[PDB]
Amino acid sequence: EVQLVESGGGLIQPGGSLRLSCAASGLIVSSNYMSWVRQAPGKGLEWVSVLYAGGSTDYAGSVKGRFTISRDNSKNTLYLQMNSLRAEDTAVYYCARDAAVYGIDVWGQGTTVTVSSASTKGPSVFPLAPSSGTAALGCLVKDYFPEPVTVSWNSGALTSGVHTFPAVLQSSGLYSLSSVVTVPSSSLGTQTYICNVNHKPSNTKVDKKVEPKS
Amino acid sequence: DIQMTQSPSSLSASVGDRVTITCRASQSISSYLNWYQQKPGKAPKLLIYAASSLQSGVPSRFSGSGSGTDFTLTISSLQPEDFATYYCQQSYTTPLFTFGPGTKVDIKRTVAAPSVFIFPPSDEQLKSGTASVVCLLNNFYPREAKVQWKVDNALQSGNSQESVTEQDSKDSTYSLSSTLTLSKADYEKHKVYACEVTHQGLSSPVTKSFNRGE
Amino acid sequence: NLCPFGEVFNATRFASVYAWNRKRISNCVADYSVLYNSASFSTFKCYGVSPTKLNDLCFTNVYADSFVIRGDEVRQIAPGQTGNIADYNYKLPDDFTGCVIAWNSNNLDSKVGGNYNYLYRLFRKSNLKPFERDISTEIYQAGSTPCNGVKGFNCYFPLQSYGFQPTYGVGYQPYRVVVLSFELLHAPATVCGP
Ligand SMILES: *[C@@H]1O[C@H](CO)[C@@H](O[C@@H]2O[C@H](CO)[C@@H](O)[C@H](O)[C@H]2NC(C)=O)[C@H](O)[C@H]1NC(C)=O
């Protein structure tokens, strides 16, 4: 039952505020070094701020004066107030028990915090058309915010050889991925290849049929 | 400030092998050094505390060694659920810990050169004013590969983005997409669009290309 | 007869920070310029008094606290500080009036392969009041179930050791500290200068 239960991430405009929460079982927060650590998309673990058992606080250079770590002994809960959020604060926020020499042995599940100025927008689906043994073809899912976007082919009856790439955040603040599949050259003029993009944040559901070009 | 460096950013291993991660501190931290495991999408999991002490409930095949500037995580017989990323973390400056960059252990395979495909921009995307050109590197091992874009033989630097897949459950290969963005106005003042891929399994660089009129 | 500052500064062994030593200087004369102008010191900040006017002053009792800490830790031996040493091992009052004198002691206090003699409290449940001194070696209870002298999960021995090897860094080597407090009460003042 030793458990840390994060809460309170989500999307936020730059300049805004979020209150992260970390409810604990099987340890007393009041009695522990409690840290918030963050992991940016693709990068590693950077320590953020800490709450000594006696109440002292320390913070990373980057967030000092924008974040305040507190607690409520009553609800046995660690808090992180995040103010004046910038784009770089986009990451996953773990709360964790620093048992110092004996390790950071107890971690929360994580909660994702996305800071962007981006209006949420459904993707465009363009055909990665096969050219003239085995042929490759796909879809390009461009210009979408926020993530996720799932992608299937032929409504589920095409799985073999499919590759749906992880998204990249473009310089416009919009994500964009592409999904490819390899199929017999022989089936190109015969069998129909359609990609099914779903983007639930914008209730966008697109099917695009990829065909050989003239 | 102590800086932690991890040596093999990625190393390959088969089940039952004897795997050795290393970590190195910028100053001597004695034995204040812990090891962590992270699988994609889950929280870290403490493996070794105090350089050598096994954490509770962690399989006996895990072992730590080192005292000063250099340390070693050893997996005695690598097991299938051990494919992960392993981080070191110093507890010398408790409670302001700093982490390693990580070592990722993936599944060893025989070498396989990528199948390379290039994809012009759809005629539809060109209506909206932007040209995406996609290069695909399909089903290669190992993860390390280089993709160079050439427009009319002129190498392209600041306008391409890559994305790589997770290691296939079945192939144990990777695939990689590179997407070269261009204005329609630019795209149309050049003829030859080429993708040069170099990789351990190819003798010399492989180059796929197309001219802008078919 | 003059004050036993030799007995404190030039002593062979120094206490661990968690169990800092306090010597009571009383009924004697002092030369605080043979200390200020020794030019053998790494840090010599005074507070609420000035080091060159110190030999013109009298006090009713002078307190000389002494201990050993890491270099990056000499900063917390100051009024208004927070961190493991100032929170859990040695706190100075916000109204502190006295002097904090450190020097580098790597020569005598770091031993090849570790000096596991010098300790500090790493786990505590509340911050120290100024000039408090917690020598309790109880197992620290970090959970809701008691520990009963058994080290284990949620149950940490509360004192760690500095490595203290001569091949350490700089603000990570052993410094010796001496905190001179100057108290003035409604009582005969017996620590003056010439
Ligand atoms: C600590 O010990 C040194 C000697 O090892 C003392 O230094 C000498 O003090 C006398 C009078 O001040 C001088 O004549 C010498 O030149 C000093 N030698 C050095 C190297 O400084 C020092 O005074 C002692 N400190 C205390 C507080 O007793």
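We number chain C the way Swiss-Prot does; in order, the residues shown are 334-527.
When the header is checked for method, it gives X-ray crystallography, 3.0 Å.
From the backbone N, Cα and C atoms, a Cβ is placed for every residue, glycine too.
As recorded in Swiss-Prot:
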- C:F490 to L: Increased resistance to neutralizing antibodies and human covalescent sera neutralization (MUTAGEN)
- C:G339 to D: In strain: Omicron/BA.1, Omicron/BA.2, Omicron/BA.2.12.1, Omicron/BA.4, Omicron/BA.5, Omicron/BQ.1.1 (VARIANT)
- C:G339 to H: In strain: Omicron/BA.2.75, Omicron/XBB.1.5, Omicron/EG.5.1 (VARIANT)
- C:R346 to K: In strain: Mu/B.1.621 (VARIANT)
- C:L368 to I: In strain: Omicron/XBB.1.5, Omicron/EG.5.1 (VARIANT)
- C:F456 to L: In strain: Omicron/EG.5.1 (VARIANT)
- C:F490 to S: In strain: Lambda/C.37, Omicron/BQ.1.1, Omicron/XBB.1.5, Omicron/EG.5.1 (VARIANT)
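Close to ligand 1, meaning a Cβ under 6 Å from one of its atoms, is not one of the recorded positions C:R346, C:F456, C:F490. Around the Cβ of C:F490 (mutagenesis position), 15 further Cβ atoms fall within 10 Å across all displayed protein chains. A helical conformation is recorded for C:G339 (variant position) in the three-state DSSP classification.
Taking only the Cα positions, the spacing between C:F490 (mutagenesis position) and C:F456 (variant position) is 8 angstrom. Chain A comes close to none of the recorded positions C:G339, C:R346, C:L368, C:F490, judged by a C-beta to C-beta distance under 8 angstroms.
Under DSSP, C:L368 (variant position) is assigned to a helix (H, G or I) in the three-state scheme.
Secondary structure at C:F456 (variant position), taken from DSSP and collapsed to helix, strand or coil, is coil.
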